[PDB]
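S.K.: The structure that follows is given in the form of structure tokens.
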Amino acid sequence: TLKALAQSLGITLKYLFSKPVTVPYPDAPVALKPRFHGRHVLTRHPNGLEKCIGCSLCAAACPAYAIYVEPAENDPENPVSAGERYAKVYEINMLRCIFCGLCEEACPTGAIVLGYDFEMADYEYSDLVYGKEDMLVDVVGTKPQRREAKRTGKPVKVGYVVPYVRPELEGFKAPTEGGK
Amino acid sequence: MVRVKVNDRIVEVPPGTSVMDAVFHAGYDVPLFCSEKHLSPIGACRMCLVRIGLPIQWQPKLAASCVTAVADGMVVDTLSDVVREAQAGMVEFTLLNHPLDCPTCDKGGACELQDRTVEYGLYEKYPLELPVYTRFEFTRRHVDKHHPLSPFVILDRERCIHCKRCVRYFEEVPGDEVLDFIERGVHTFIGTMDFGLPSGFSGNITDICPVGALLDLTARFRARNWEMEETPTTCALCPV
Amino acid sequence: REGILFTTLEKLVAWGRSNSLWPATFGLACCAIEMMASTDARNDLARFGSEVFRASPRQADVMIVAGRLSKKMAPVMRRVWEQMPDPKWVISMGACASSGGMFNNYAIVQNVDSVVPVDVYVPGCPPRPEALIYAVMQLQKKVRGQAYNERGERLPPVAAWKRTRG
Amino acid sequence: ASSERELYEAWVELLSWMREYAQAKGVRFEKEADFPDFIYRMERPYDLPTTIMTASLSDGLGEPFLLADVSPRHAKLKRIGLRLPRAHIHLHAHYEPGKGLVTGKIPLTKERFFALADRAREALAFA
Amino acid sequence: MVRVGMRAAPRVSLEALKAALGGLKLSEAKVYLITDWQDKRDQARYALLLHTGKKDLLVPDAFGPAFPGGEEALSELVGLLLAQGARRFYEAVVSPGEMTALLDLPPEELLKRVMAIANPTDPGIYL
Amino acid sequence: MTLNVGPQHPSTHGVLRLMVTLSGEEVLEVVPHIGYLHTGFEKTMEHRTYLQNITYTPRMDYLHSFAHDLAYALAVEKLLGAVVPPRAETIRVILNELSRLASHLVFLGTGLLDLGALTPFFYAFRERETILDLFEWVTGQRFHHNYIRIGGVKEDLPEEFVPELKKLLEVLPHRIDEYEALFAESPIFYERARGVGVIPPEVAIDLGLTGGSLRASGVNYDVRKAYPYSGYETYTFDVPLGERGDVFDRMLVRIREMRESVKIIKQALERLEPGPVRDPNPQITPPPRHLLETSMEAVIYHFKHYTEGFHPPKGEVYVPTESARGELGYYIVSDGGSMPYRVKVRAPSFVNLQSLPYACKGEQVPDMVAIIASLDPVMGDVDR
Amino acid sequence: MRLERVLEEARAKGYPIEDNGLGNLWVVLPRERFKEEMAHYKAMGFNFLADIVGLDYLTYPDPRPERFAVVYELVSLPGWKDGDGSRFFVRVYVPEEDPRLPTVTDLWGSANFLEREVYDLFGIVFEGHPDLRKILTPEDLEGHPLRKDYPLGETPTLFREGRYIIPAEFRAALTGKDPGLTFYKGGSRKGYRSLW
Ligand code: SF4
Ligand code: SF4
Ligand code: SF4
Ligand code: SF4
Ligand code: SF4
Ligand code: FES
């Protein structure tokens, strides 16, 4: 079938002159779906109360047992949770974490929910244990990103855009489809 | 010894045996709240119900296996549909007014109520019908919460299911009556006029309470029941 | 001469080595497929300087541990690190490689940094192709002397430069 | 109907009175428990004004003498309730429009509640 | 299985191991440097289990920079083991409580567990 | 020349070591040596909950994972008697055929690149990218997706999923036909693959070569047809076959298989009707998230289900399925506990590999790479 | 059709016939009759040998005859010369102190690798095999991983300041013999099956 060599050349030529299909990350923001599995965030009620009542259910649903939840007793004067319990220490080992979504599934107060950031490559093992104040929705960026924004003076630019945030991510601020 | 039959099994068992022990010794199972090891059984939770025949002579009403003596040649049925439906119903009645505190409850996984609920509750009703858990869509019972009875023990009067274990123990084991109910009806609740909790053996109720009512303040809000690393050992504070 | 010993020359060669990162994959598991996908016509690590792909280790400076590192492979992969030219870098890709991951058992190395000096860790399962690009850019700025840890320290250009091989 | 709304609003109002008494007689008040439908609401939206469902006035020994509760957001036969522990005393208030907060047919004003809590303090409180 | 050396005395453990090792050829031996906390080696402590296949040798937790003179002792130790022709070096990460009790389990269980959990390690991390 | 083809070199995908007994340009015999990927799913699964293991099941065959997901789910269902809604079964076959398209894309891409031209890797893989995005819509993950459940699927599909599926279903037929036009009318590939890779069915069966390269030898045995499990009985199905087992017939049979999978996807999409998403049996399904603030039994059951799980009865079970590499199934021994007593996996890639020394017997030395890429091994399945 | 003939041939000699209501069948042959019977099984038309699955019952709640048990999976492909489609398992118990069993390599070449795997994972030696060489575990690994007396060998998960987890003491899951955190388990947590 000697014609097939010429046909192959012809099709590679047609596709040669068709330029477009590719995305130039980081110059172009990656389109992520709303249900994507990303960096965890802790959501707060509209009152501002934290949702985590430190019930250590997200850690049980972990197949690696990568979540450490030390609980503590709320102070009625200036409380942190809505009930009588909160999470004093809430850590996740990103090197142990496998990004299932079972912890979001087991959270009864909706505190732990996977986000969208994937840019969490870092240099040290001990620097890849994300903490509570490293995952609260109020935080903007990942650890190396924020650290570079401080040692650089330039705010954080996320490498993604989403069509919207899901209702489960109430409060999570993200670039939405081109509304901005 | 007396011969008993549980649903497929025949067991020798000494005469003074309770039907509940004959079921478990026979290898079957039955819910258990009111009764406890070393405590006087009294039919209170009405969970231990079985079917009993003593001739086929089926009893009219369900027998309390916690306070039933056993007779020679008795048939014990714990798998009949009536028994399973009744046990699930009693679980429904017991959880009726419970405070919705499991995730933040110090009792967590080692709570007998949780385990017997997931064991016997919600009988198989006959479709893939959308099931309803609870019929109680009314206002639940709310009483005083997180009250420290003593520098070691904290009290949640909502979690109490009105078993008798702490008061039964308090009269029986130490011989120190520093706990009993106050009112009656559904308003019944645990209280004391002896506030220091003077008895030197109060802590055991912490372990007996099948709910998280009475919890250990020195071990409140540290870790979850499964999370703690257990080390079985022997205490050398005194020569016993 | 190690890319050092002149204020301009070392920045120049750091520029060159950074944009001349030649990734040598050691494809082990499903991490490796997400690295191969970082070569297709949506997201190609074929711009920063990583187009060419020399399977030989004598020819590439970046070693990407992409997958679970089983113990039976630990020395073999190890020797590929010893048989590399000296200005070489090692990336640990994914959870099974970075830590023991969910496979916390008898079979898997619980941190590939045991056998090879790891430069950058990149969590994820699998780490999104764009995340693997993030880690190679991270390594880019690391070999530029542009990378700091959480504790304030600057990280040296080359890991595997500080070890007494044996 | 919609009276429910004002009831919860009225319920919040009730709490104020309680707190005031705490400062007056120098007696311990404690927030007993918050709403479950506010802790365990994860993404679901929440319009109710306050987050507290059960509170109490405890004496020097910590044992409560006065309890006040409000019905949950989805339950049937909604009400607001008061209870004197150990005294077999229950009060069940509604909110009737125009009248105000009423115990059945009898209005529940601030003075009535103040007197009731003062009587509980003088009589039941152990220390 | 023999046990030489003493806990938290790096030089004593190292000198005793010097004496006990002798002319034993380690071409087929297995070296298990047991520690905790994979990442932080600056404060690390180490036990050692050397399995020749014919007889085993145990050194308690006295090595690593966690002790004065411990870093130079671990460097000397790993250099010695490499000199004697070993190629197979292993590192086991155990819980702190395991480090203590594991040397007090019977030899069969301790050796089986260490062999099952050990990770291949580059002696360059100890040199 | 007892030649030591090392692991990963020269560029032997799917880390594997080969001892090629070789004199000249022929191939006397290849002795394979595996185990460099042994992770221990069969061991780690003995210490993980039934629901947790659905996070361990896709990771063995990381290319065609949804067949593993389905096999495990079906085995546990049969073990404890779950009731699958029909829409769950429809979606399960959709996701199964879709991941099969993605697996086959990767297999033919790697094969053509391994020996031959580097170009045709991209285009097929490009389409794969499109497919992957679909999963991100519904599962939030590229692969290793945790979407299946014991009853059915985790939750319902977004509105935006189906239209993207239709887009891809309409662009795909021309695409697969383009790959087939490039390949089937083989200008040089014919003088490379038509002769090589002998598959006599007698020995192929004696060694148990089930994975789609047996039908290339003229054996009409498909698990979707011979043992209908997930409603494949309810689909119009044509089963591709080969005349004489070689690499050419293998690749062409798999391309026609891709078209047959696209046709099955269309067929299932048409018969799709809204409904529930999983078996509501409270012992098998955690209570819905909205009545966690209303019902006590919900809190207890949510807590218990996600910590303890459920305890299936004491017994053994096994279910067959047809994956991109053959007959697949989990022999599950349960002891009545939260975690399975043992999970043994029939790894189709494990028994498919016994036929390499025979296949590459007497063939050329360069062809040993093509005959291996053409066998379609996923070493995550073999070493396991 | 040939499976019914298998059952009728086995039942006459006193072979137990195991069946679950799910469509799976077991025929347990003693070890004496094992080899010749399964040779006849191949002669009865069993083209395809699916699996060799070994089982170690050390921690099983109920006792079993012997500790190890090896199960072969015999099938006849429907699309071959005369294909019925009859597939079934044969279980043969193997003692803890007698890890012996004849190979079916001579019968099926399929067991060449499969049997090797069970020698790796279990201590079971298959007699008459061309090469019983460790397949999966490293050459210097001591023991057999999938038998219950062989540890899984987990490592602690790591955190910021001395906070560590030992997963075996962290599991809320139970095994069959694990009693649980309450005095007993009954009901659903003693074994649960829905009635379709
Ligand atoms: S997503 Fe991460 S933390 Fe959450 S359960 Fe999975 S592995 Fe564990
Ligand atoms: S994140 Fe949710 S599940 Fe985890 S401890 Fe907090 S409230 Fe519980
Ligand atoms: S006592 Fe038991 S059922 Fe009640 S809240 Fe506590 S754990 Fe839940
Ligand atoms: S407080 Fe606990 S132990 Fe005492 S009666 Fe109530 S449920 Fe029983
Ligand atoms: S980290 Fe995840 S994707 Fe990577 S090898 Fe491990 S299981 Fe596969
Ligand atoms: S168990 Fe007999 S009634 Fe409580």
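What you see of chain B is 1-55, 73-143, 148-261, where the numbers are those given in Swiss-Prot.
Method on record in the header is X-ray crystallography, 3.2 Å.
Here the Cβ of each residue, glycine as well, is placed from N, Cα and C on the backbone.
Just lifted these from Swiss-Prot, have a look:
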type	residues	note
BINDING	B:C34, B:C45, B:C48, B:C83	[2Fe-2S] cluster binding site
BINDING	B:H115, B:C119, B:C122, B:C128	[4Fe-4S] cluster 1 binding site
BINDING	B:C181, B:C184, B:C187, B:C230	[4Fe-4S] cluster 2 binding site
DOMAIN	B:99-138	domain '4Fe-4S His(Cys)3-ligated-type'
MUTAGEN	B:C256 to A	Decreases amount and stability of iron-sulfur center 4
MUTAGEN	B:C259 to A	Decreases amount and stability of iron-sulfur center 4
S.K.: Between B:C128 ([4Fe-4S] cluster 1 binding site) and B:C230 ([4Fe-4S] cluster 2 binding site), what C-alpha distance do you get in Å?
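M.R.: With distance taken Cα to Cα, B:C230 ([4Fe-4S] cluster 2 binding site) is 9 Å from B:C128 ([4Fe-4S] cluster 1 binding site).
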S.K.: Provide the number of Cβ atoms within 10 Å of the Cβ of B:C187 ([4Fe-4S] cluster 2 binding site), excluding the reference atom itself.
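M.R.: For B:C187 ([4Fe-4S] cluster 2 binding site), the count of other Cβ atoms within 10 Å is 22.
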S.K.: Cα distance, B:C184 ([4Fe-4S] cluster 2 binding site) to B:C45 ([2Fe-2S] cluster binding site), nearest Å?
M.R.: 7
S.K.: Hey, which of our binding-site residues B:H115, B:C119, B:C230 end up with a Cβ under 8 Å from chain F?
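M.R.: Listed binding-site residues meeting the cut-off: B:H115, B:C119.
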S.K.: Quick one: of the binding-site residues B:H115, B:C128, B:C187, flag those whose CB is under 6 Å from ligand 4, and say none if nothing qualifies.
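M.R.: By the Cβ criterion, which requires under 6 Å to ligand 4, the hits are B:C187.
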S.K.: Validating a neighbour-count step here. Other CB atoms within 10 A of the CB of B:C184 ([4Fe-4S] cluster 2 binding site): how many?
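M.R.: Its Cβ shell of radius 10 Å holds 24 other Cβ atoms.
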S.K.: Look up B:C181 ([4Fe-4S] cluster 2 binding site) in the DSSP assignment and report helix, strand or coil.
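M.R.: DSSP call for B:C181 ([4Fe-4S] cluster 2 binding site): coil, neither helix nor strand.
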S.K.: Considering the recorded positions B:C128, B:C256, which residue's Cβ sits among the greatest number of other Cβ atoms within 10 Å?
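M.R.: Highest number of other Cβ atoms within 10 Å: B:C128.
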S.K.: Here are the binding-site residues: B:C45, B:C48. Which has the lowest count of other Cβ atoms within 10 Å?
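M.R.: If we count Cβ atoms within 10 Å for the binding-site residues B:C45, B:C48, the smallest count is at B:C45.
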S.K.: Cα distance, B:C187 ([4Fe-4S] cluster 2 binding site) to B:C259 (mutagenesis position), nearest Å?
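M.R.: B:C259 (mutagenesis position) to B:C187 ([4Fe-4S] cluster 2 binding site), Cα-Cα distance: 25 Å.
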S.K.: Counting distance between Cα atoms, which of the recorded positions B:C119, B:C181, B:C184, B:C256 is nearest B:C34 ([2Fe-2S] cluster binding site)?
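M.R.: So, of the listed recorded positions, the one sitting closest to B:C34 ([2Fe-2S] cluster binding site) is B:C184.
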S.K.: Quick check: with B:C34, B:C45, B:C48, B:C83 left out, which same-chain residues have Cβ atoms within 8 Å of the centroid of the [2Fe-2S] cluster site Cβ atoms?
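M.R.: After dropping the recorded site residues, what remains is B:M20, B:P31, B:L32, B:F33, B:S35, B:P41, B:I42, B:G43, B:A44, B:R46, B:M47, B:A81, B:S82, B:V84.
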S.K.: Secondary structure at B:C187 ([4Fe-4S] cluster 2 binding site) (DSSP, helix/strand/coil)?
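M.R.: DSSP assigns B:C187 ([4Fe-4S] cluster 2 binding site) to helix.
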S.K.: Long-range neighbours only, meaning 6 or more apart in sequence with Cβ under 8 Å: which ones does B:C230 ([4Fe-4S] cluster 2 binding site) have?
M.R.: B:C181, B:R186, B:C187
